[PDB]
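Each remark here refers to the structure printed beneath this line.
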Amino acid sequence: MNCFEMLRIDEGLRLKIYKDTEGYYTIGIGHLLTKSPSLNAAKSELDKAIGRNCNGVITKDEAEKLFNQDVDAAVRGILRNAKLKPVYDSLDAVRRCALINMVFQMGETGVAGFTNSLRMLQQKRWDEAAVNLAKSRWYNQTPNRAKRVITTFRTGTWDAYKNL
């Protein structure tokens, strides 16, 4: 399992163009196509991105391609972020997925807020970090997702996602 699978489960994968909460044309795992109100413009952007005639429908593999670009852009930001940089730098691959997961959820700025949690994570105090994370506002609002993410930080495995 990789990052794609974790997010496919927490956020959801859509193979046909859809509108998000706000009305924007999206696809894959929350991959924004365009802020234009046109379905055609949306399809046009997809074909560009794919490099082929899709008519608004992609394969899993393709979505994965897009998800990775999205992931790269997130990381690039992380790496220009003093508080986040050393933590990401310090985590293993699995654990890096969990952090990304958070970024995707609440943005770069929201995660930067977990001052302490972050400190513990960079120090490999997994449990304390998990304890710490559970006091957030985030943990109370999206508790299923948050439990799964914390469990990943705590164990360094995909156990939370095993039978999903």
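Quick check of the header: X-ray crystallography, 1.9 Å.
Just so it is clear, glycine is given a Cβ too, placed from its N, Cα and C backbone atoms.
Quoted from Swiss-Prot, the note on mutagenesis experiment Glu11 to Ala, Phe, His, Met or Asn is: Complete loss of enzymatic activity. According to Swiss-Prot, the mutagenesis experiment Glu11 to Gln carries the annotation: Complete loss of activity. Look at Swiss-Prot and you will find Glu11, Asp20 tagged as active site, proton donor/acceptor, backed by experimental evidence. According to Swiss-Prot, the experimentally introduced change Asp20 to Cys is described as follows: Nearly no effet on specific enzymatic activity. In Swiss-Prot, a mutagenesis experiment is listed as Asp20 to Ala, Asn, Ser or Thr, annotated with the note Complete loss of enzymatic activity. Recorded in Swiss-Prot as a mutagenesis result, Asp20 to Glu or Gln carries the remark: Loss of 99% of enzymatic activity. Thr26 to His appears in Swiss-Prot as a mutagenesis experiment; the accompanying note says: Facilitates transglycosylation more effectively than hydrolysis; covalently bound substrate. Quoted from Swiss-Prot, the note on mutagenesis experiment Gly30 to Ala is: Almost complete loss of enzymatic activity. Under its mutagenesis entries, Swiss-Prot includes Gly30 to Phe with the note: Almost complete loss of enzymatic activity. The enzyme is destabilized by 1.5 kcal/mol. Taken from Swiss-Prot, the feature substrate binding site applies to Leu32, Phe104, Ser117, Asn132. Under its mutagenesis entries, Swiss-Prot includes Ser117 to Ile with the note: 500-fold decrease in enzymatic activity. Here the residue is the original one, while Swiss-Prot reports the published mutagenesis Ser117 to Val with the comment 50-fold decrease in enzymatic activity. One entry in Swiss-Prot concerns the mutagenesis experiment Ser117 to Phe. Its note says: 10-fold decrease in enzymatic activity. Quoted from Swiss-Prot, the note on the mutagenesis of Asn132 to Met or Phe is: 2-fold decrease in enzymatic activity. Here the residue is the original one, while Swiss-Prot reports the published mutagenesis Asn132 to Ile with the comment 5-fold decrease in enzymatic activity.
Of all the Cβ atoms in the protein chains shown, 20 others lie within 10 Å of the Cβ of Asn132 (mutagenesis position). Taking the Cβ of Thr26 (mutagenesis position) as reference, residues of its chain lying under 8 Å away and at least six apart in sequence are, in sequence order, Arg14, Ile17, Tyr18, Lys19, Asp20, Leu32, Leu33. Annotation for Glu11 (mutagenesis position): spatial neighbours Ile29, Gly30, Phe104, criterion Cβ-Cβ under 8 Å with sequence separation of six or more. On its own chain, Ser117 (mutagenesis position) has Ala129, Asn132, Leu133, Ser136 as residues at least 6 apart in sequence with a Cβ closer than 8 Å to its own Cβ. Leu32 (substrate binding site) has a Cβ environment of 15 other Cβ atoms inside 10 Å. The sparsest Cβ neighbourhood within 10 Å, among the listed recorded positions (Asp20, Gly30, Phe104), is found at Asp20. According to DSSP, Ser117 (mutagenesis position) is assigned to a helical segment.
Under DSSP, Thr26 (mutagenesis position) is assigned to a strand (E or B) in the three-state scheme.
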